[PDB]
Amino acid sequence: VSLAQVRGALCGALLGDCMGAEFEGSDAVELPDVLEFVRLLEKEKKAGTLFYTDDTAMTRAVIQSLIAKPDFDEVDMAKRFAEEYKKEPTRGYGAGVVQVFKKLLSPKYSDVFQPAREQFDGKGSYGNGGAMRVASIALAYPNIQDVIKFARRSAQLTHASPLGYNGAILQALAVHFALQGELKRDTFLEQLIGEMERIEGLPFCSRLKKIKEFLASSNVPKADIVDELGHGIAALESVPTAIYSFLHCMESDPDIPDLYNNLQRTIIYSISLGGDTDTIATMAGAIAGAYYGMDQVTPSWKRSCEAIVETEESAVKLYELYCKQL
Ligand SMILES: N=C(NCCC[C@H](N)C(=O)O)N[C@H]1O[C@H](COP(=O)(O)OP(=O)(O)OC[C@H]2O[C@@H](n3cnc4c(N)ncnc43)[C@H](O)[C@@H]2O)[C@@H](O)[C@H]1O
Ligand SMILES: [Mg+2]
Ligand SMILES: [Mg+2]
């Protein structure tokens, strides 16, 4: 695993969040809007015109916890989540998860997992908020067993439903396997299916099997992807879609100009799917970034993003943590 890959993953996550943010929840977004957006963005004279959202706010909190406590400290991490919320509450947090932060900030809970368990009448959140921030677990911990147990724990601080935390594990594993050289598309899916069959044993495996079917077809319409995989706030309806976006964009897409590289193509395609665009693109962007590396994060794109320099600095620190774990 190279510095290029860790850098790529975090910068890809940042780009996906920043670029996807203006379209999130849009019923009307289609590819022409996204292509226009990109060509305008590339000519913007001022840097830093795209602000990040909760997806990145929580990512940065995860990273600062991993650097402060590299053996993984869920109490430290919970505190950083709640304090980040308190400091910048308008970044775009889910309507449910705010109550978790409020309870963590209160004196009443000793068990930092207990607020999450109380969400949605004790069923817990099945939102994608655990998955949107989880990439860095795969960037800090080379051992897959660590990736799984820490992805799960980091997610369970807000997402107590298995759909929520298994979605976070799935996203962490997709980044993990993308880091392993440049696996062939079919090997990558086989790796993910193998792991999720064990973990769920099966909603996420079902979606991964559909993905295998889609990848074996040609010219699959957006509507079929949306209808079968989803583009929603639920982890089940967003994490597989992000994985699909990444795997699809390993090859040319006839509607996206081939002057865009694979990572750019992945982000554009993700956003073009509509729905939860900042989170699907932040997840697909983390996976693509880990896979292709920083070579595909172009200067005109990355300069557009709030906190790019801090993000690059944090990628160097995560890389050193990863190397130390070896
Ligand atoms: N929240 C948004 N965007 C909405 C607009 C934001 C607006 N601009 C603002 O500033 O307020 N995006 C971000 O949140 C998503 C991830 O949310 P997370 O999973 O962290 O949130 P939460 O746990 O609150 O769940 C989200 C919603 O899912 C439904 N839900 C979840 N579990 C449920 C359950 N067991 N039963 C019923 N409903 C459940 C609820 O509708 C929750 O409010 C990302 O997209 C991020 O970008
Ligand atoms: Mg957001
Ligand atoms: Mg979102």
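In order, the residues displayed for chain A correspond to 10-210, 229-353 in Swiss-Prot numbering, which applies throughout.
Per the header of the entry, the method used was X-ray crystallography, 1.7 Å.
Yeah, the Cβs are placed from backbone N, Cα and C, and that goes for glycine too.
Record features (Swiss-Prot):
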type    : residues                                                                      : note
BINDING : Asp26, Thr62, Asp63, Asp64, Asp305                                            : Mg(2+) 1 binding site
BINDING : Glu33, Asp303, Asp305, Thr306                                                 : Mg(2+) 2 binding site
BINDING : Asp63, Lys132, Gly133, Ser134, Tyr135, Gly136, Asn137, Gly138, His168, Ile260 : substrate binding site
MUTAGEN : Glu33 to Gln                                                                  : Complete loss of activity
MUTAGEN : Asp63 to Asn                                                                  : Complete loss of activity
MUTAGEN : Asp64 to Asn                                                                  : Complete loss of activity
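A Cβ distance below 6 Å to any atom of ligand 3 is met, among the recorded positions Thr62, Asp63, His168, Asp305, by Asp305. Here the recorded positions are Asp26, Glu33, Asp63, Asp303, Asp305, and the one whose Cβ sees the fewest other Cβ atoms within 10 Å is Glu33. Looking only at Cα atoms, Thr62 (Mg(2+) 1 binding site) sits nearest to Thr306 among the binding-site residues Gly133, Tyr135, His168, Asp303, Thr306. Ligand 1 lies within reach of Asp63, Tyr135, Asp305 from the recorded positions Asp26, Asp63, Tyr135, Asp305, judged by a C-beta closer than 6 angstroms to any of its atoms. Spatially, by CA atoms, the binding-site residues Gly133, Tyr135, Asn137, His168, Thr306 include one closest to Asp64 (mutagenesis position), and that is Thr306. With respect to ligand 2, the recorded positions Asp63, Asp64, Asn137, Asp305 contribute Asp63, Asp64, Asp305 as residues with a C-beta closer than 6 angstroms to one of its atoms, given in sequence order. Around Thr306 (Mg(2+) 2 binding site), the C-beta neighbours below 8 angstroms that are at least 6 residues distant in the chain are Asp26, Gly29, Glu33, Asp64, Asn137, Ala140, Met141, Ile260, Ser265, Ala269. Once the 18 unmodelled residues between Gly210 and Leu229 are set aside, the endpoints remain 7 angstrom apart, Cα to Cα. When the binding-site residues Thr62, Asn137 are scored by other C-beta atoms within 10 Å, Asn137 scores highest. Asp305 (Mg(2+) 1 binding site) and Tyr135 (substrate binding site) have their C-alpha atoms 17 Å apart, to the nearest angstrom.
Pairwise Cα distances among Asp63, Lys132, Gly133, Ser134, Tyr135, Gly136, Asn137, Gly138, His168, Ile260, the recorded substrate-binding residues, top out at 23 Å.
Checked against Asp63 (mutagenesis position), the binding-site residues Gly133, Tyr135, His168, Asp303 differ in C-alpha distance, with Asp303 being the nearest. Here the candidates are the binding-site residues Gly133, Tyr135, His168. The one whose C-alpha lies nearest to that of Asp303 (Mg(2+) 2 binding site) is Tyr135. All chains included, 21 other C-beta atoms sit within 10 angstroms of the C-beta of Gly133 (substrate binding site).
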